[PDB]
There are 12 protein chains.
Amino acid sequence: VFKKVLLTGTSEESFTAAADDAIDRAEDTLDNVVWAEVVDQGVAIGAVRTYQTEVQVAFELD
Amino acid sequence: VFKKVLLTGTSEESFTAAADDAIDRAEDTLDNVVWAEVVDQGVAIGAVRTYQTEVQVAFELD
Amino acid sequence: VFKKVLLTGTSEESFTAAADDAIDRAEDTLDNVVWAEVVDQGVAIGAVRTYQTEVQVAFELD
Amino acid sequence: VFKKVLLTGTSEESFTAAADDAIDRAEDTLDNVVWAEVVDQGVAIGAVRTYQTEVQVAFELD
Amino acid sequence: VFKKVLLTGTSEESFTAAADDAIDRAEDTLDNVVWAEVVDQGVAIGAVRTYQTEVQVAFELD
Amino acid sequence: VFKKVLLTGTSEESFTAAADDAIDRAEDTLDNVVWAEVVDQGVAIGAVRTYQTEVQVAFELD
Amino acid sequence: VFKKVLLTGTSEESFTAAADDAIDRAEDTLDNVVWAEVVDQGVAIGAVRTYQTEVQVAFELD
Amino acid sequence: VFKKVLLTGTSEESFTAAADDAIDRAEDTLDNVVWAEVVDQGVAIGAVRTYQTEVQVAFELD
Amino acid sequence: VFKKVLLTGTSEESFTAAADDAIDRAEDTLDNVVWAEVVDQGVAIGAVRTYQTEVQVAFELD
Amino acid sequence: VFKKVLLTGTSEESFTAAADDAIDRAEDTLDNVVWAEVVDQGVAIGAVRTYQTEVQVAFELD
Amino acid sequence: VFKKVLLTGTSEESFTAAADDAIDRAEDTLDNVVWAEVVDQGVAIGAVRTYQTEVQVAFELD
Amino acid sequence: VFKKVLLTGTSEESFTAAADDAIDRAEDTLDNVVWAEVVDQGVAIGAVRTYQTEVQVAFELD
Ligand SMILES: Cc1cc2nc3c(=O)[nH]c(=O)nc-3n(CCCNC(=O)O)c2cc1C
Ligand SMILES: Cc1cc2nc3c(=O)[nH]c(=O)nc-3n(CCCNC(=O)O)c2cc1C
Ligand SMILES: Cc1cc2nc3c(=O)[nH]c(=O)nc-3n(CCCNC(=O)O)c2cc1C
Ligand SMILES: Cc1cc2nc3c(=O)[nH]c(=O)nc-3n(CCCNC(=O)O)c2cc1C
Ligand SMILES: Cc1cc2nc3c(=O)[nH]c(=O)nc-3n(CCCNC(=O)O)c2cc1C
Ligand SMILES: Cc1cc2nc3c(=O)[nH]c(=O)nc-3n(CCCNC(=O)O)c2cc1C
Ligand SMILES: Cc1cc2nc3c(=O)[nH]c(=O)nc-3n(CCCNC(=O)O)c2cc1C
Ligand SMILES: Cc1cc2nc3c(=O)[nH]c(=O)nc-3n(CCCNC(=O)O)c2cc1C
Ligand SMILES: Cc1cc2nc3c(=O)[nH]c(=O)nc-3n(CCCNC(=O)O)c2cc1C
Ligand SMILES: Cc1cc2nc3c(=O)[nH]c(=O)nc-3n(CCCNC(=O)O)c2cc1C
Ligand SMILES: Cc1cc2nc3c(=O)[nH]c(=O)nc-3n(CCCNC(=O)O)c2cc1C
Ligand SMILES: Cc1cc2nc3c(=O)[nH]c(=O)nc-3n(CCCNC(=O)O)c2cc1C
Ligand SMILES: [Cl-]
Ligand SMILES: [Cl-]
Ligand SMILES: [Cl-]
Ligand SMILES: [Cl-]
Ligand SMILES: [Mg+2]
Ligand SMILES: [Mg+2]
Ligand SMILES: [Mg+2]
Ligand SMILES: [Mg+2]
Ligand SMILES: [Mg+2]
Ligand SMILES: [Mg+2]
Ligand SMILES: [Mg+2]
Ligand SMILES: [Mg+2]
Ligand SMILES: [Mg+2]
Ligand SMILES: [Mg+2]
Ligand SMILES: [Mg+2]
Ligand SMILES: [Mg+2]
Ligand code: NA
Ligand code: NA
Ligand code: NA
Ligand code: NA
Ligand code: NA
Ligand code: NA
Ligand code: NA
Ligand code: NA
Ligand code: NA
Ligand code: NA
Ligand code: NA
Ligand code: NA
Ligand code: NA
Ligand code: NA
Ligand code: NA
Ligand code: NA
């Protein structure tokens, strides 16, 4: 059985690095992370631009 | 990194109060709740009407 | 077996009351109404504002 | 011909009043506003809760 | 309040049995499981075919 | 001209048999049923599991 | 309250005339038809081409 | 950079001519109109039928 | 088994004729074309307007 | 690089077997088939019922 | 109240830089730009590749 | 007439380079490639991360 968590990664560099920010957090706290699907992307526009990529990160349960 | 939980709040008064029911539960159990996005709304029709609002409630991890 | 009818309720007060307007019409004419799912919401803007909530109203056949 | 603007209204009371906040802004600046369609709803969760309703507000050109 | 987890069940027999695989895992670890909604279905095609059914499994919190 | 009714069939065996439950009800009450399109699938989880398949069932008018 | 029926009109001439085929059927059998929304379009390709336009046709109840 | 405006053209003849009604309005008021994407189609059913086609009309900024 | 190809037909006359442009190309090169489903429509706006209709054209394999 | 073909499998038994009908056709004609994603399901209702499952079948190019 | 404009940024380097191209144009002409949501991405394939990212860019009115 | 193929490009560097991986494969085997539309993005998480971008790559037939 796989389960997915819905995470939004951030980066001041690019949408790819914001996806990796989420995946790095998932791998810090979960075992058997196996893939991620991008569900939304956006940019927070303040003092700097922060690219955000929301991913469903799938991991295998057990 | 933000994470979202998918909660359905209920109310016998209105869709806004059913969104707040979910958010109040998230704030009981999670720190750093920052926003909610409505994903579905419906009404359970029994002895009384129960308005339901499903929200993805985002909180900042750490 | 359940069947759904696609109704748009109206109210000059709120989206929740326009959902209830549709459900009240369904319960006038159908037996065994059991739930409603909101599919669209809008506002007709004329002499007054009329909030509209479109619902699929499910009822059990028999 | 109708044209739509994509506005997000806010309210600390309810999703219906946040839709009306957007419509009131459209009617301040545009003539012949004729309807609004809700496209998204959410809640900003800070010191207080601010309900937000995003609407495409249609007005007739001429 | 209900909460949903996003699980992908697997089966080498059918999409219905892969939905039940997810639900059986949810019932192993959560109380008050009340319904599941199918969100995606697919087949992993290797040495054998593994049917997969992804479900949001809802359970009542408390 | 074809018209569609939105029915949810149920079965304690499988999603295919819950689609057939809806179609059997449509054929009991309507003439010239010609096809069905699956629009949603889910499982009610109580004393037993009840698989549900919602279909738009098309029939030719006349 | 408005209710919608889901009809597929046909024409061997064009998608506009297949929408009108559905609307003409609705007006034959229902009072107070007020608008139609196109939901799908397609072409049946046999001895001749038959353009099809599926519409939700709204009528006011009473 | 391109920008899109969301316009609904009307015609008593056909959906193609209602798309052209919107595009003709865009070309009256904007320079460098380059394409349009159909996003919705419908028919207003009153004394006469008025076909409507909503388009995002893209134009190049500068 | 049916297979679909994703084609965009063009016409300087109408969206129906741009669907037929795609279907005519499919019938030039494939046997047993049986139906087409419209998936997108748009207009290229240059020296002239070119209406485009994208269709999934289904044909039976064998 | 993976490429997907859009196939509709059929079966008089079940939606799972109609997915396998498509996959069996893909494996007859393509090398390195690796997965399939269900995109639509329906039932053709004639002398018998024919369950149909449309899948995007992915295969690795080379 | 926030309003969004629908802009397509371009870059010959990457999808992130094409999002920034749109945002830079919005900040040239609008005050109080606060966020952008990616709605579509594509690549124009001519003499060179031009990555395009379409964003709804939100700004606060006043 | 344009036709689209549905390809998933891969890269261990970024989503933009995985889109270019698909486009480079299309240009190896097809003439008159003219644009690509991103339809899905994801990351395969194994020994290394492999970013994947699925594109519909359009080419002009003739
Ligand atoms: C993708 C994205 C979506 C957002 N949507 C909203 C929104 O819907 N409402 C709101 O008050 N603030 C929002 N915000 C917050 C704006 C806060 N201010 C800022 O970024 O300068 C959003 C931010 C991001 C990055
Ligand atoms: C939004 C909403 C959706 C529902 N969908 C279903 C459903 O798909 N199937 C079912 O057996 N019961 C359902 N139910 C449960 C009906 C249970 N009875 C009742 O509300 O009187 C649903 C209830 C709600 C509020
Ligand atoms: C949600 C909503 C959607 C509408 N869409 C349309 C529409 O697409 N076209 C049209 O002529 N009139 C429309 N109308 C009717 C405008 C009629 N005039 C008015 O409300 O002052 C719509 C009305 C509502 C409430
Ligand atoms: C509907 C809604 C969506 C939002 N989405 C985002 C978002 O995607 N990213 C972000 O940094 N901040 C967001 N925000 C901003 C969070 C800012 N903080 C706060 O509300 O306490 C969003 C706010 C709202 C109301
Ligand atoms: C529904 C489904 C979707 C998949 N999507 C992908 C995918 O997008 N990319 C990838 O490298 N592998 C995938 N895979 C993994 C292919 C691994 N190999 C195999 O199944 O023989 C997917 C598998 C399944 C069952
Ligand atoms: C597909 C499906 C969707 C449902 N959605 C809801 C729902 O949104 N809210 C609710 O109160 N009950 C629901 N229910 C009813 C739960 C009633 N209890 C039970 O099944 O043990 C749903 C049931 C089904 C089968
Ligand atoms: C829009 C459209 C969709 C169709 N989809 C299907 C379909 O999914 N399966 C099937 O067996 N036949 C279909 N058909 C029926 C093909 C019957 N034969 C024919 O048109 O020569 C469809 C027909 C139309 C017009
Ligand atoms: C596509 C379309 C959508 C519409 N949707 C609505 C609607 O949602 N609510 C409403 O009061 N009136 C509507 N109307 C207005 C009906 C006004 N009366 C009429 O057309 O005779 C709509 C009109 C059109 C053309
Ligand atoms: C439906 C449609 C969509 C289009 N989308 C795009 C697009 O997203 N980006 C771009 O550079 N050019 C586009 N184009 C090309 C504009 C080329 N110039 C012209 O039509 O005068 C599109 C054209 C059409 C017909
Ligand atoms: C899923 C499915 C969708 C279909 N959609 C259509 C359709 O949109 N129009 C049409 O003329 N025939 C259709 N058909 C064909 C009906 C042909 N007759 C029959 O099945 O007895 C469809 C068939 C299937 C299985
Ligand atoms: C994302 C994207 C979408 C496009 N869609 C279309 C389209 O639908 N029709 C058309 O004639 N040209 C198009 N074009 C224009 C092709 C113009 N030629 C070229 O890019 O070499 C599109 C271009 C882009 C970048
Ligand atoms: C976007 C993406 C989607 C995937 N979806 C699935 C999936 O739905 N089921 C499965 O068994 N494997 C999958 N996989 C395969 C996991 C194989 N293992 C791995 O990547 O370590 C997917 C892979 C990718 C990149
Ligand atoms: Cl989710
Ligand atoms: Cl419906
Ligand atoms: Cl828009
Ligand atoms: Cl496709
Ligand atoms: Mg930096
Ligand atoms: Mg009360
Ligand atoms: Mg009042
Ligand atoms: Mg207050
Ligand atoms: Mg076995
Ligand atoms: Mg049994
Ligand atoms: Mg003729
Ligand atoms: Mg006339
Ligand atoms: Mg001409
Ligand atoms: Mg049999
Ligand atoms: Mg360069
Ligand atoms: Mg590297
Ligand atoms: Na989730
Ligand atoms: Na988002
Ligand atoms: Na729901
Ligand atoms: Na219906
Ligand atoms: Na509507
Ligand atoms: Na939003
Ligand atoms: Na999936
Ligand atoms: Na459902
Ligand atoms: Na259809
Ligand atoms: Na807009
Ligand atoms: Na519309
Ligand atoms: Na398109
Ligand atoms: Na289909
Ligand atoms: Na686009
Ligand atoms: Na395809
Ligand atoms: Na995918």
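In order, the residues displayed for chain E correspond to 2-49, 52-65 in Swiss-Prot numbering, which applies throughout.
The backbone N, Cα and C atoms fix where each Cβ goes, and this holds for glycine too.
According to DSSP, E:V35 (riboflavin binding site) is assigned to a strand segment. Other Cβ atoms within 10 Å of the Cβ of E:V35 (riboflavin binding site), summed over all protein chains shown, number 12. If you look up Swiss-Prot, you'll see E:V35, E:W36, E:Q55 marked as riboflavin binding site.
One mutagenesis experiment named in Swiss-Prot is E:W36 to A, and its note says Abolishes flavin binding; when associated with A-55. Taking all protein chains in view, 20 other C-beta atoms sit within 10 angstroms of the C-beta of E:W36 (mutagenesis position).
The DSSP secondary structure for E:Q55 (mutagenesis position) is strand. Record note (Swiss-Prot), mutagenesis E:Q55 to A: Strongly decreases affinity for riboflavin, lumichrome and lumiflavin. Abolishes flavin binding; when associated with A-36. The unchanged residue is displayed.
Cα of E:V35 (riboflavin binding site) to Cα of E:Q55 (mutagenesis position): a distance of 21 Å. Between the C-alpha atoms of E:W36 (mutagenesis position) and E:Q55 (mutagenesis position), the distance comes to 18 Å. Whole-number maximum of the Cα to Cα distances across the riboflavin-binding residues E:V35, E:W36, E:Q55: 21 angstrom. Every protein chain shown contributes to the tally, and the Cβ of E:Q55 (mutagenesis position) ends up with 25 other Cβ atoms within 10 Å.
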